Amino acid sequence: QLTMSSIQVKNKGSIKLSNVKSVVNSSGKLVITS
Amino acid sequence: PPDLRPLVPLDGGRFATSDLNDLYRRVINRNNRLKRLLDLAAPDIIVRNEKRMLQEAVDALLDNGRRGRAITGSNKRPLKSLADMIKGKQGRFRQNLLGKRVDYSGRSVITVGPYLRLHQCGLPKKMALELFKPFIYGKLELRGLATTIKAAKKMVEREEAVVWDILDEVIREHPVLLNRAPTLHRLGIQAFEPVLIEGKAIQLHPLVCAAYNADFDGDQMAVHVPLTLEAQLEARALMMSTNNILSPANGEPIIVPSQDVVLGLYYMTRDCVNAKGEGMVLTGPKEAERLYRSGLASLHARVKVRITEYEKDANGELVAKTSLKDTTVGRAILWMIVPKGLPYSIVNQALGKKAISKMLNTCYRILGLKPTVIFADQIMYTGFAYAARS
Amino acid sequence: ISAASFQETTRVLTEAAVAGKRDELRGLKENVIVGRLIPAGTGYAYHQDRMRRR
Amino acid sequence: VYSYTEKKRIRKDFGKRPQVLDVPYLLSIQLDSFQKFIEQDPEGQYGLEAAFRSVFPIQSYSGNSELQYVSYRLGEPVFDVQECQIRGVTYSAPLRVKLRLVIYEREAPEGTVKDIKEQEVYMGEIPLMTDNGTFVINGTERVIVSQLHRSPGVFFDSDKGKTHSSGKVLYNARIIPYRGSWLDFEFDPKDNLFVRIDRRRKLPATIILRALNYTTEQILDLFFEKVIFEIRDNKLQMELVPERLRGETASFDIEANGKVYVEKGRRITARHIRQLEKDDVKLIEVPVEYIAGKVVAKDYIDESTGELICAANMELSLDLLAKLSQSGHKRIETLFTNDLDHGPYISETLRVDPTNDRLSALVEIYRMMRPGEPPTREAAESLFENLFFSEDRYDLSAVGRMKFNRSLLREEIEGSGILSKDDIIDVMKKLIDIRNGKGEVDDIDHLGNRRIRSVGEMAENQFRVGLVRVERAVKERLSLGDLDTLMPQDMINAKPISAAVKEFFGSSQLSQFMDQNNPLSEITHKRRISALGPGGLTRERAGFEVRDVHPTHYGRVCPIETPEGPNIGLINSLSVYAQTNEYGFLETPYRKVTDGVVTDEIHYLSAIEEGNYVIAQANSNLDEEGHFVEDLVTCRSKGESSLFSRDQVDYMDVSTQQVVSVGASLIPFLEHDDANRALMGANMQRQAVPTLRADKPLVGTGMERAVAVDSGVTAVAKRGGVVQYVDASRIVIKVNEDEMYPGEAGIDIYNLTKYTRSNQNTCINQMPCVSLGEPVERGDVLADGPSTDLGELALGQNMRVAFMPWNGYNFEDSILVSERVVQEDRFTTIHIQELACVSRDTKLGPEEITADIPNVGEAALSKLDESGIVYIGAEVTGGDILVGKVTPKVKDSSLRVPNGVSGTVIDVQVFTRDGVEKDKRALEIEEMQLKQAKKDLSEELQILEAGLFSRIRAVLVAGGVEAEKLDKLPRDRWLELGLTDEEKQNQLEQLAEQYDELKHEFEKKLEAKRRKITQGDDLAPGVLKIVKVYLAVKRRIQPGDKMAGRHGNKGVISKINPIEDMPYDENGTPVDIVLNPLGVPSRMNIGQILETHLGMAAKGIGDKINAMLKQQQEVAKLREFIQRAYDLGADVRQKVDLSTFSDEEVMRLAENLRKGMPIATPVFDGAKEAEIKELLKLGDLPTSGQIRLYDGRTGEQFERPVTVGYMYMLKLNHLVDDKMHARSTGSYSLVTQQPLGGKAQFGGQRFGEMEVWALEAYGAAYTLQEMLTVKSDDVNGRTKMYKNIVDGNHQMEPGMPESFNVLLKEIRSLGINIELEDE
Amino acid sequence: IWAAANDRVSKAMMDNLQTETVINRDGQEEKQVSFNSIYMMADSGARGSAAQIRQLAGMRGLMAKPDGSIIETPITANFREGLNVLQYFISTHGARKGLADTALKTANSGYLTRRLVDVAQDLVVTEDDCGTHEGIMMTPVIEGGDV
Amino acid sequence: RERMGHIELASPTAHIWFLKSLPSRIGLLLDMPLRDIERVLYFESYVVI
DNA sequence: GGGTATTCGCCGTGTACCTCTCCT
RNA sequence: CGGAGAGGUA
DNA sequence: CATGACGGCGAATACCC
Ligand SMILES: [Mg+2]
């Protein structure tokens, strides 16, 4: 049977980031460094 | 040993190339030449050449073609060496040890048996007579109809009536194994109780076809007879189709109805807006069946039916609740084959393939294996009948 | 035995013969080849009875 | 206009496209190929003439004597086809070749002859092709399947990465001769050219050039353009042509007329180059260090010092340029080198080439060709010459040379069969410039690169192999022998040629046992194209690409008909109009479009030339003047399809069935079927078994007549005339006067084949389809063959089919069949089985065939005669004795009927060796054959005599009328009676002379035929006699049998339903077969539905005509209705005017139409749905094709309308009788003690590896153990098991299988100590 | 554009095929699930699917060349209307590709199955509980945006 | 089918399984390359013992 | 003399069943 | 009855 | 003699220090 850019959340829910740090920003929105 | 390398007679007079005795002959020839030059004390060049030739003769006998040109026979086909005897698909291990031809076996084209129960198969009586022959001989000796072996053989060859009665007696609960190649999973071989049928084709239960990946466009199947009590009980308890209704790969049922059974259930459980008999209030499924069979109500008519359903309580007893259901005539008719303990909502819908599979899942989860097998057989009978009637 | 019956029979048998290997009939293929009850299913207890007697 | 024969039953054609080209003779490829092989060719281009002229003259090593070929001829075959089939011998002609041994005068000046011995010599038997394109080899009918192979020539391929690093494309070229070594050139990842001869180890490419007597500077001149460095005083100024510098960056400030144009650091562009059109600078100064990355091209020496300062092709450096300059050497030679289009591949290959002259190249080539051999200069100088430059050992064929020159863009088509220096040089140059991105690689699967060899070409090749094998012996016996007075017969030993030809015709992969299930199977077998065989592919190794439908397959290879499974895409079917060209490339016809007008001029285009034109589709509407009615026609241009204006269109397809094969062309409504199911239907049409009664398809395509006629299974009138006599075995036609040769009676005799077995044990029976006194035209079918009905292919039966589920009996493609089908013998088939009984010569004594058999009762031998041979017509059953034989052990070795093969004895043949006293049954069989042969020389004598006397009557009453002498003087007194001659009997002297020659022809061969009957035929060594018994058995349809339509709708019968149980309509008519509708939607083979509808319509027409025949209506009424039926359609091409038919012809046609009007629906020009509904209206049938059915069991109406119509159903050769098999115990193999294999050997089923895996997964250890031991090679275990089962004890005592012991002994024989340990 | 046209044709065909009008108890029109035989077989799940229905009564759609590139002009006809010579020849490419793919993939599947059988042949449940505390951490399989 | 025979070889002969089957057991056991063993066994060279 | 990229020879490539001819 | 070749069925 | 298979892998080879 086998044959040989930018992220967008699509539903309601809380956001959780892991292995992430909080730093000062020019616009105030956190960058990622890890 | 020579009996492991025989010479096959061709038309009696002449023999085919054994492809193994030839290599032995070359080895013996070169050994004799080297011996008759060793005592001769011949010049060393020809003696060395003969030693070299004996060496290629020997390693051609052991592994022909492993080094250098493959020594060739009368035809261009390479000679088959000792190493070839034990390796490859045609080698000893794979062709004669990991698999082999067996006695008490047969094969035939498969046809659909729609009347069969899940644990039954349709065996041609000629195939059964040949397969169970020593059992027939034993039973003939037991009741004194055959004094000797030859008498029993003659009675079986003549196919006397008492021989057929004995054959019916022997196979009553002796399971047989049905197999369809390729055997991709254990369920490619399953056990069934044989039923003697006329003709020459094996009858297969529809619900096991999916397990076999079988259909009836030319497929053939092999049948095997478990001889011993241990083998018969293994067939019954381990391999019988009624004991193997769940896929070992994912745990899902394998005996879900397909094609015309699904079509029949779907057609009879469909609803029509203005079908004949709409708005009638029925005492139960029996009245719905009576109205449908008498032509007074359409199979898709939206009606009210008093339905008594059963639900398992905390301690496992079936508490009965009776209520008026807004349903169709066909759904009420199908309710009669639903075993107690299942809710009426499982049939109060247009039943497609997934709905039927879910109904079988619910029956297996609530009631167990035997009611599930009975329910599946009843579903298949009803589907066939109402697909025909549609 | 199992490796030889699988693939590369010449190489496997050469390795076994040079090393003087000894094969205990413990797997399914090995017992199938010698025509014994496999150490699984209904034969499993038999093999257990064979093992506990040694 | 319709002829009298075709007025019998006119098939209604719904085809709308006019037919511009007739379907060619479907067997033309085989006959034309064999004709080219055998026919005399004065030019010597084809066949036996060419093979002889390419091996002769056979000259001695010294050259004193040579054998010269003059001519050849093929003698009359000793036996014709039928006798060869009966006696089991090859149908062949003796090859008799006129040779001439020439011995020259010893130390003659030059070529002076001293004797010329011209003799005819026999070089063996050449198997002759039959009238239908088959061969009779050892009495068996075989087909030589045509082979599709890579054309000879030069082919440029590459690897699209996939071999080294990433995306590094390696290019290669292959010179493939028809005969000789393969020459390969290739690029390595470092861009060096390597050369391979016969797929050996790779050598540097420049070695071949060095062996072609090319030095380094010559090679550089061939593969590079010289740049010159013209130093006058200093600064290293550089003469060049501008164009060279384009593409690469500026190394120096290029100056124009003393003014710099572009400086360093700026890459030169196109505008830079175009500025130099009026800037013609030649001497340009360049930096000294610029020369560092340059190569000196020529070999330089100083004036008179004699020191090699620099040889050809080396990296120039500052020291080398400075010292070369200090000697006044004014001009420096370099090679032009770029990075993208002028790469130095040849230079680098030379840099890695170890060889440096012709001697080194030749010795290296010797070392590569003959590894392990130390070579003499002469040995290498001859080996290299023999590789590619001797006609005897190397041969580019005419097609090979043509393809080679075409690939290199050479105008010349003809050329030499051997390679030249320029050939190799041009191949290397094209490979290099393909690497340079200037050319393109070739398509391996393109049909312009794959050609066809048919029977003639491969037969000639094998004959050449035999000829050269004989040539070796002739040369050695000629040179080494002190020959004097010896005739050329002495040197010619015909055994090699005969052996090679017999091997080709009996054991070659393409010499295949003919598929003879039905005439369509024969046609398809004769038309298959095979990519397998010698020089082709292998089914285990062929990849996806070669199995794909290539765009060039259009009109040449059918994209539908190919075997399922391993052979898919490797075995193909020739397209209907496809034919091979002179070079063997498949070509297909097209109509030329001139000035926008679709003319009727037909041009056959091959795959190469077809891609250069715009070709319109066959489904393109035209007008009476030939112009395209639309202005945007769909066309194919270069393997792509798009729209074009009519002026662009260069060609048009000749027919809508051009792309399909014959089998696919026979599928009605093919365009409504999915290609997979169409493939299945085309494959299964060939497996249909001829039934008891041939039944025409109600829905056809129009190709049935061509298939039936071209197959040769029918009797076709050679000349027109009147049926003078007719019976089930014979037809005698009285030829028309206008078709008579002067000296003949005008009688044509057609003896019909009666109840003879086919290659698949089916019945071949011819029955006449003409009556006494009927007029017949040339090409008319006189007798139908198997599966033919009035000259139309009739593979199956028209079945009244309903599409509905019926209680599960049609589940998973199962078929429900009414008992009425069984009762009417619709699918009952005749099978003829041949049993042989051989009495041989044993050591103890000679085997005897007699009626005296021990240990058997008298009643069991009542069917045997006094000779112990079964009577003709005896109804035998399984176990009955056919031929009683005893071996002097006497043991009972009589030939018995195989179990369950109950049939009727229809023929007994007896073959006895010389010196054996033939038995009484042999004597009476001989007597019957003698009487029948005398009858064949007497009835065929008196019928021709009656024709001659009719012609004598006609001539004698013409100018020489003598009424009284007719009866007062018999017809035996016109020959010798002495009288003065006149015009009356001088003409009779020419017409009765042939009569008297039949007194010299029929009677003269009577003794020869008697000798042949009385002949004691040569049998196999040790065989005393052979008795062949032919058994005819009628196989009636039963559950388990396989049925199929033409649409891929296959199934197995599950039940024979009683007639009262079948669904029936309002008129009480039941359906014949109930098919499951649910197999239609997912399969998408909708044609079976449409055919069904059309079938219904067809039957409806018949249902009306039958009614009009039952009511005895006026002939005018039938005229009106049948004319309305034929006129129906949407502008169909067929026109049937009943007004031109007589009343009797109309009645005959209506009688032939009363069972249903045959309909023709071409595969892509077929009946539309609206036309089908119109025909349904004409028959007063519902336009939906669905009617109200009632359940026979209950009478209840089925709730919905059911599609009911007529489908044409085939019984396939997959009967359950042949497949059912069972075994409890039986014989066992010799080495392993496991049960035998096969139903024919009463063998057991193989419980293979996956079965054992299933048993292990169940944990059924005891069942597995009994499979391995008591049911297989455990000899003691199986005996104990059988005894225990007889005793009622279902218990086993398994032991060691013998196969394990065999394995242990085999490993021990390999010098390995394997053993079992203790317990 | 041709893919969008195929989607539109499929949507129109399914919309017209899946619903039928019927007189209600009163003389009023009402929409209901169609009783068309092909639609009933597909919707029930007995046989057929959306792709097969649109091949029968919609359009066959875009086809692929043997090398895999999509042919620019799709097959606008369906099996009821019948294909022309060009469309049929185009479809034979995919049909042959699929059949040969099955033929050459069955061997690879069998070889993989045999290798798996050997590597796992001797593994048998030999104990009730070994007493291990280690285990693997089972979470729902989520690739991002779907379960 | 159980009793085996023997052939007394006039000269010693190398077993191909222990020579050709990679890795060469004789070659690895002796550190002379398989090429030299092939040439010596097949009479193309000599070895000093 | 030692590490590592390239080469060369070997290993493997679905099951079951059916028909035919031909083979020291 | 072993092998080879060819074809076919699922 | 055949020259239409190819991917994976380990031992041997060669190249580059
Ligand atoms: Mg099938």
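The residue numbers of chain B are those assigned by Swiss-Prot, with the residues present covering 246-635 sequentially.
Backbone N, Cα and C atoms are what each Cβ position is placed from, and that goes for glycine too.
Here's what Swiss-Prot has on this protein:
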BINDING   B:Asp460, B:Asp462, B:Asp464  Mg(2+) binding site
MUTAGEN   B:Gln504 to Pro  Resistant to antibiotics salinamide A and B
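Sequence features, as recorded in Swiss-Prot, placed on the structure.
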residue	record	contacts (Cβ under 8 Å, 6+ apart)
B:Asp460	Mg(2+) binding site	B:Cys454
B:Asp462	Mg(2+) binding site	none
B:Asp464	Mg(2+) binding site	B:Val354, B:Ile355, B:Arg425
B:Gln504	mutagenesis position	none
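Within the set of recorded positions B:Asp460, B:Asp462, B:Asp464, B:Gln504, B:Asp460, B:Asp462, B:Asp464 have a CB atom less than 6 Å from some atom of ligand 1. B:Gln504 (mutagenesis position) falls within neither a helix nor a strand when secondary structure is assigned with DSSP, and so counts as coil. The subset of recorded positions B:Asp460, B:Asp462, B:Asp464, B:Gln504 lying near chain E, with Cβ atoms under 8 Å apart, consists of B:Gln504. According to its DSSP assignment, B:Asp464 (Mg(2+) binding site) is coil.
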